[PDB]
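*Asks:* For reference, the structure I am asking about is given below.
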Amino acid sequence: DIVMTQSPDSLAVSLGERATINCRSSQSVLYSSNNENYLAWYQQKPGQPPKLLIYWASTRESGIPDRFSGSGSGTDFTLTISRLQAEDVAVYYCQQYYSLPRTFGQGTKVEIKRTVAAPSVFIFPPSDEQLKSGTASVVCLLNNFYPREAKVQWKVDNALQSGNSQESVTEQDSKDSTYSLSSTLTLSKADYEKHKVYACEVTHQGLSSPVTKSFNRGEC
Amino acid sequence: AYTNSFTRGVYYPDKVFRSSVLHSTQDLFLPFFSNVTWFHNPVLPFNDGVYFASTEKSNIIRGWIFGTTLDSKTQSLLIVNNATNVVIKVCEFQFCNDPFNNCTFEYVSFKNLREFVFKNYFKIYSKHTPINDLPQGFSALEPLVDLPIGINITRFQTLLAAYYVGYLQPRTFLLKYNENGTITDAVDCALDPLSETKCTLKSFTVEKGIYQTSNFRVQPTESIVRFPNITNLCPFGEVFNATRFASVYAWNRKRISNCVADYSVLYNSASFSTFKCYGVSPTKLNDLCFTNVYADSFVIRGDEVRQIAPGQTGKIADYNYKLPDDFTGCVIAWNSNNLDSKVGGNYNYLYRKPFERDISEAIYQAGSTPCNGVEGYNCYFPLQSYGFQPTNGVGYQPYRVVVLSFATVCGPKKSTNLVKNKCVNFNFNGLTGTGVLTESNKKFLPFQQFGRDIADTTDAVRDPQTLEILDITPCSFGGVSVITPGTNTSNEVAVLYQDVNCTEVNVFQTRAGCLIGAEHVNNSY
Amino acid sequence: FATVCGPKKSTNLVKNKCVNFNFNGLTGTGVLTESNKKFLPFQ
Amino acid sequence: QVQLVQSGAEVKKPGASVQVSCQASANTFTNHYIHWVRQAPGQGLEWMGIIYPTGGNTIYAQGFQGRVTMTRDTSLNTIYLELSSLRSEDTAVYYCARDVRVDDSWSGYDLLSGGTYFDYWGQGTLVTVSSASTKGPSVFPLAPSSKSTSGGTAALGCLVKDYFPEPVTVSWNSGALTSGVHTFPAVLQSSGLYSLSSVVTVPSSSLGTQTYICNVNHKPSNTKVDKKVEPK
Ligand SMILES: *[C@@H]1O[C@H](CO)[C@@H](O[C@@H]2O[C@H](CO)[C@@H](O[C@@H]3O[C@H](CO)[C@@H](O)[C@H](O)[C@@H]3O)[C@H](O)[C@H]2NC(C)=O)[C@H](O)[C@H]1NC(C)=O
Ligand SMILES: *[C@@H]1O[C@H](CO)[C@@H](O[C@@H]2O[C@H](CO)[C@@H](O[C@@H]3O[C@H](CO)[C@@H](O)[C@H](O)[C@@H]3O)[C@H](O)[C@H]2NC(C)=O)[C@H](O)[C@H]1NC(C)=O
Ligand SMILES: *[C@@H]1O[C@H](CO)[C@@H](O[C@@H]2O[C@H](CO)[C@@H](O)[C@H](O)[C@H]2NC(C)=O)[C@H](O)[C@H]1NC(C)=O
Ligand SMILES: *[C@@H]1O[C@H](CO)[C@@H](O)[C@H](O)[C@H]1NC(C)=O
Ligand SMILES: *[C@@H]1O[C@H](CO)[C@@H](O)[C@H](O)[C@H]1NC(C)=O
Ligand SMILES: *[C@@H]1O[C@H](CO)[C@@H](O)[C@H](O)[C@H]1NC(C)=O
Ligand SMILES: *[C@@H]1O[C@H](CO)[C@@H](O)[C@H](O)[C@H]1NC(C)=O
Ligand SMILES: *[C@@H]1O[C@H](CO)[C@@H](O)[C@H](O)[C@H]1NC(C)=O
Ligand SMILES: *[C@@H]1O[C@H](CO)[C@@H](O)[C@H](O)[C@H]1NC(C)=O
């Protein structure tokens with residue numbers, strides 16, 4: 001079969017530098033009748049149905065990503081990233097004109113490189129609703145660091161789980177292609193107040209250590 | 001609101017003086033006694049061209065707009081009767097109901113009726129006359145301008161009370177030119193049988209008599225098409241249901257001939273994996289003809305079997321049966337992975353015209369040795385058991401397809417229901433005509449198909465689907481003649497439709513044709 | 001590059017001889033005579 | 001380019017049914033084999049199947065041969081969409097992908113050519129896993145106390161539970177400020193649905209300036225509200 005699939009899932013390009021998003025089929029894409037390269041790059045927003053913008057493995061669409069666009073190479077292909085680490089940092093994958101089962105890869109991302117800089121770590125028992133707060137105990141949040149490189153910790157009940165808390169995570173929080181999230185210590189509903197401690201913490205890979213502060217169980 | 005136009009809206013058709021002469025002409029004119037639309041404003045159609053009039057004493061109507069859009073999406077003609085002079089423009093204007101730019105042309109120049117015609121390259125005519133609701137009095141409009149502009153006019157508006165609109169039909173007119181070159185009176189030849197009579201005689205006075213004026217002809221009310229019943233369908237019904245469908249390394253074929261090639265069943269074929277017709281499109285191919293269909297079949301891994309086209313270059317088709325550029329014809333395909341595949345999938349058969357690439361199972365492809373007779377490592381046979389997996393869908397798995405290039409392989413000829421006793425067009429096989437088809441007593445021999453008259457013209461047909469003999473009469477036609485007393489005595493007239501039956505049009509069936517408007521009398525004179 | 005044609009260059013009039021003529025693209029051949037007809041202003 | 005669009009966004013359950021719609025025109029409707037393009041929200045979408053939308057002549061990707069169905073509608077400027085025995089990724093959004101037209105003078109159904117690669121896409125109509133909790137009123141008040149609040153790490157936030165959609169109408173912060181995306185949507189978690197612990201940057205005056213909301217539901221959860229929360 002054709003096996004149209006992407007290679008990096010994400011980039012970490014330097015600002016004003018270049019890199020490539022990469023993709024391939026398993027075999028023969030420069031098909032034997034003409035070598036007419038039966039693949040092209042989709043680029044779009046994350047999670048979207050695919051639309052081609054680096055057309056026919058050697059060309060580009062009207063107003064296409066250009067510096068983020070690219071070309072085929074045998075069984076493989078790439079989309080570029082020349083100064084494209086933001087705004088032109090699309091979800092991208094190659095796709096085949098080759099066959100019925102041929103389709104786009106999972107939208108691997110062009111993006112800027114980000115450091116694992118320290119999160120906004122602090123103490124945080126639940127508010128007065130601590131008798132039903134659950135996962136909310138030891139609440140901490142992060143910004144200005146790589147998207148999974150900084151997080152809250154399970155510091156409640158003195159469990160000290162550095163960067164290992166239960167969390168929600170989302171979109172951008174700084175120009176380094178940095179991204180943002182928040183998290184807390186795992187507990188049962190009344191256990192958010194009813195733990196042996198309500199201390200809170202957060203950690204990142206580029207910090208000298210995790211950071212934290214103490215508090216009383218459900219203290220408000 | 002609507003009102004009778006009477007005789008208004010005649011204009012000098014052309015730029016020439018004529019003496020006291022009756023001149024016959026064809027032009028866009030307001031038909032006599034037609035409806036003006038009366039208004040007391042909205043955008044309207046221009047249609048073919050517009051008569052216009054009003055009684056705005058204080059010059060209340062100030063102008064007009066014409067075009068397709070009447071808005072800046074394209075150019076539009078503007079006319080304004082400004083207090084100093086007439087002003088005309090063609091800009092891509094953009095305004096509401098009335099204003100209170102690519103301007104490629106410009107020009108400057110209740111007691112009364114102000115009256116105009118607009119026509120189209122564009123032209124205007126006018127008159128301006130005292131009045132007392134349109135007058136029953138007659139007067140033609142003098143020409144007033146011709147403009148070179150050639151604007152696309154389909155609609156018009158008005159800029160500013162009572163005013164009127166009516167549409168110029170194409171019409172034949174007789175015009176009474178006069179001693180000063182003026183038009184004094186006019187006829188409209190299409191108005192009534194007396195107006196046809198005046199035009200035919202080129203005269204405003206008509207003497208007592210009977211006069212020819214026109215040919216009455218019944219028009220064919222529909223078209224009937226007939227052919228023999230469909231029979232003996234093409235072998236495609238076996239071909240595209242064959243579980244034994246041919247391996248591309250050993251492709252096989254047969255001449256589809258003396259058959260109903262029901263290609264419409266393939267055109268609509270919602271189950272077909274593909275269609276690949278390099279000849280006629282399948283909607284036309286459902287009604288095609290050829291000496292025979294060169295129908296042939298092959299199968300391979302789907303993505304490789306997709307190489308099968310006339311004038312194609314794919315290595316798998318080179319390794320099976322790749323067609324020349326002259327092999328333009330019909331084609332169709334099916335999902336072999338669902339039924340034609342073996343336990344090894346495409347390994348059920350030898351993979352990718354029939355054997356026309358010099359293809360056979362012996363040594364074939366590779367120059368690595370002098371092709372000593374081992375089908376493998378010496379000189380590879382390319383068309384070995386096909387690589388497509390049984391667990392894949394028929395693009396990654398095996399697929400099967402067939403095609404045929406183009407006096408005996410004939411598409412089905414559809415037929416209408418029969419009709420009787422009406423003037424209709426008829427096609428029966430290669431025989432075409434127009435007539436009243438009627439059921440008949442006229443027996444003729446089993447192989448025979450047509451009647452004839454002594455003049456060697458068609459007279460009857462055997463219907464090809466229920467073998468009755470239909471006697472054919474031509475659609476009724478005859479002279480139209482106007483009986484009239486002298487116009488000097490009366491304007492009342494009676495029409496004779498010569499040799500027609502009065503069913504076919506007070507009324508009287510004479511022995512010479514249907515007579516209309518005349519009263520039958522039993523006295524004699 | 002009908003609103004922009006070049007010059008409509010014209011001769012003098014020549015009465016009472018038999019002459020070939022073009023008037024406005026009407027063409028013919030005849031004796032042009034002064035005459036008493038009363039054409040309407042546009043004709 | 002093409003008239004590409006998507007519609008009918010709803011919850012659909014794994015092993016159960018689903019429904020959808022898409023918009024079509026020109027060569028993608030009557031001159032090419034269009035792709036039904038879909039995926040779980042963690043990735044760019046891919047071909048559920050290939051459809052020739054006049055008459056509908058159809059082929060499917062073998063992961064979705066049973067789980068998803070598509071139908072002809074190209075003269076209706078459309079393509080019809082459905083599911084039965086849905087995949088584990090039943091929350092997958094989907095839309096039409098406008099396939100490139102037939103590149104040569106063959107006639108009839110062009111499925112002998114191309115793939116899911118297309119000149120336009122219908123932007124993706126959303127979905128949710130109908131086997132998960134369909135509500136979202138659940139909330140859990142907490143955010144950074146006086147070690148960061150009223151100071152150099154202040155955030156407005158709360159935890160959220162039992163949500164059908166990932167978005168929450170509580171927005172983590174109470175509307176006074178929400179700097180950076182750290183007021184994040186809920187995600188699949190131990191609440192039997194989407195769950196959250198979000199906190200975006202907030203006013204540096206107090207924990208009440210850094211005010212919060214915790215309700216996990218958006219409009220698709222039938223419980224979307226600014227239900228209150230607080231730091232410390
Ligand atoms: C290969 O054989 C099949 C099966 O006979 C042929 O196609 C199918 O033929 C049947 C009749 O034998 C059709 O069924 C009828 O359809 C009408 C209209 O929907 C329905 O009212 C009847 O109750 C009945 O179901 C069927 O539609 C037709 N098509 C398909 C895709 O199954 C086929 O024509 C043969 N191959 C060739 C090239 O002729
Ligand atoms: C062309 O095809 C049509 C349709 O197959 C044929 O029509 C058939 O015509 C016969 C008479 O030739 C009809 O038979 C009659 O049926 C009535 C009862 O309905 C009965 O009272 C009569 O004694 C007689 O049996 C038949 O019903 C009719 N329909 C069909 C479906 O056969 C037509 O005959 C064919 N023509 C030729 C020249 O092949
Ligand atoms: C048609 O022509 C006659 C003659 O030109 C017009 O009648 C008048 O004739 C006398 C004698 O020649 C002139 O003094 C008058 O000036 C003429 N009147 C006019 C109005 O020209 C007759 O009126 C003309 N009829 C029409 C309708 O034009
Ligand atoms: C307008 O035309 C219709 C059809 O010709 C006719 O019935 C109607 O009487 C006309 N209007 C007037 C005022 O006669
Ligand atoms: C003149 O015509 C051109 C046609 O392309 C149009 O773009 C332009 O806007 C027109 N000018 C004005 C002032 O309407
Ligand atoms: C406008 O006139 C042009 C030139 O004759 C013609 O090609 C075009 O079809 C016309 N369009 C309309 C809508 O009148
Ligand atoms: C018929 O024409 C004559 C003149 O030719 C006329 O005097 C007469 O009054 C007209 N009418 C009748 C009924 O004779
Ligand atoms: C006129 O037509 C009718 C109906 O077709 C018919 O009955 C009649 O015999 C025909 N001939 C005459 C002289 O009426
Ligand atoms: C003419 O004479 C016939 C036959 O006697 C009779 O039926 C008919 O009613 C008469 N018609 C008139 C107009 O007198």
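Here, residue 1 is simply the first one shown, and the rest follow in order.
Determined via electron microscopy, 3.4 Å.
Every residue, even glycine, has its Cβ placed from backbone N, Cα and C.
So Swiss-Prot lists these for the protein:
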VARIANT   B:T55 to I (Swiss-Prot position 95)  In strain: Iota/B.1.526, Mu/B.1.621, B.1.1.318, Omicron/BA.1
VARIANT   B:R62 to I (Swiss-Prot position 102)  In strain: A23.1
VARIANT   B:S269 to F (Swiss-Prot position 371)  In strain: Omicron/BA.2, Omicron/BA.2.12.1, Omicron/BA.2.75, Omicron/BA.4, Omicron/BA.5, Omicron/BQ.1.1, Omicron/XBB.1.5, Omicron/EG.5.1
VARIANT   B:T274 to A (Swiss-Prot position 376)  In strain: Omicron/BA.2, Omicron/BA.2.12.1, Omicron/BA.4, Omicron/BA.5, Omicron/BQ.1.1, Omicron/XBB.1.5, Omicron/EG.5.1
VARIANT   B:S368 to N (Swiss-Prot position 477)  In strain: 20A.EU2, Iota/B.1.526, Omicron/BA.1, Omicron/BA.2, Omicron/BA.2.12.1, Omicron/BA.2.75, Omicron/BA.4, Omicron/BA.5, Omicron/BQ.1.1, Omicron/XBB.1.5, Omicron/EG.5.1
MUTAGEN   B:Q384 to N (Swiss-Prot position 493)  Reduced host ACE2-binding affinity in vitro
VARIANT   B:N392 to T (Swiss-Prot position 501)  In strain: 19B/501T
VARIANT   B:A518 to V (Swiss-Prot position 653)  In strain: 19B/501Y
*Asks:* Whole-number Å distance between the CA of B:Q384 (mutagenesis position) and the CA of B:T274 (variant position)?
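*Replies:* For B:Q384 (mutagenesis position) versus B:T274 (variant position), the Cα atoms are 25 Å apart.
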*Asks:* Say we define neighbours as other CB atoms within 10 Å of the CB. Which of the variant positions B:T55, B:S269, B:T274, B:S368, B:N392 has the fewest?
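*Replies:* Comparing Cβ neighbour counts within 10 Å for the variant positions B:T55, B:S269, B:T274, B:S368, B:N392 gives B:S368.
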*Asks:* Specify the count of other C-beta atoms within 10 Å of the C-beta of B:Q384 (mutagenesis position).
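*Replies:* There are 15 of them.
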*Asks:* Return only the integer: C-alpha distance in Å from B:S368 (variant position) to B:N392 (variant position).
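*Replies:* Pair distance, Cα basis, whole Å: 34 Å.
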*Asks:* I'd like to confirm something. Which of the variant positions, B:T55, B:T274, B:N392, has a Cα closest to the Cα of B:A518 (variant position)?
*Replies:* B:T55
*Asks:* Between the Cα atoms of B:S269 (variant position) and B:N392 (variant position), what distance do you get, rounded to the nearest Å?
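*Replies:* That separation, Cα to Cα, works out to 23 Å.
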*Asks:* For the recorded positions B:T55, B:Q384, B:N392, which ones lie near chain A, with a CB less than 8 A from one of its CB atoms?
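*Replies:* Of B:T55, B:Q384, B:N392, the entries that lie near chain A are B:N392.
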*Asks:* Give me the CA-CA distance between B:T274 (variant position) and B:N392 (variant position), in Å, as a whole number.
*Replies:* 18
*Asks:* Give me the CA-CA distance between B:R62 (variant position) and B:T55 (variant position), in Å, as a whole number.
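*Replies:* Answer for this pair: 13 Å between alpha carbons.
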*Asks:* Around the Cβ of B:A518 (variant position), how many other Cβ atoms lie within 10 Å? Please give the count over every shown protein chain.
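*Replies:* Looking across every protein chain shown, the total is 16.
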*Asks:* Between the Cα atoms of B:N392 (variant position) and B:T55 (variant position), find the distance and write it as a whole number of Å.
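*Replies:* Rounded to the nearest whole number, the Cα-Cα distance is 84 Å.
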*Asks:* Under 8 Å Cβ-Cβ to chain D, which of the recorded positions B:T55, B:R62, B:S368, B:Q384, B:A518?
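*Replies:* Listed recorded positions meeting the cut-off: none at all.
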*Asks:* Take the Cβ of B:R62 (variant position) and count every other Cβ within 10 Å, whichever protein chain it belongs to.
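*Replies:* Around the Cβ of B:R62 (variant position), 15 other Cβ atoms lie within 10 Å.
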*Asks:* Please report the three-state DSSP label of B:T274 (variant position).
*Replies:* strand
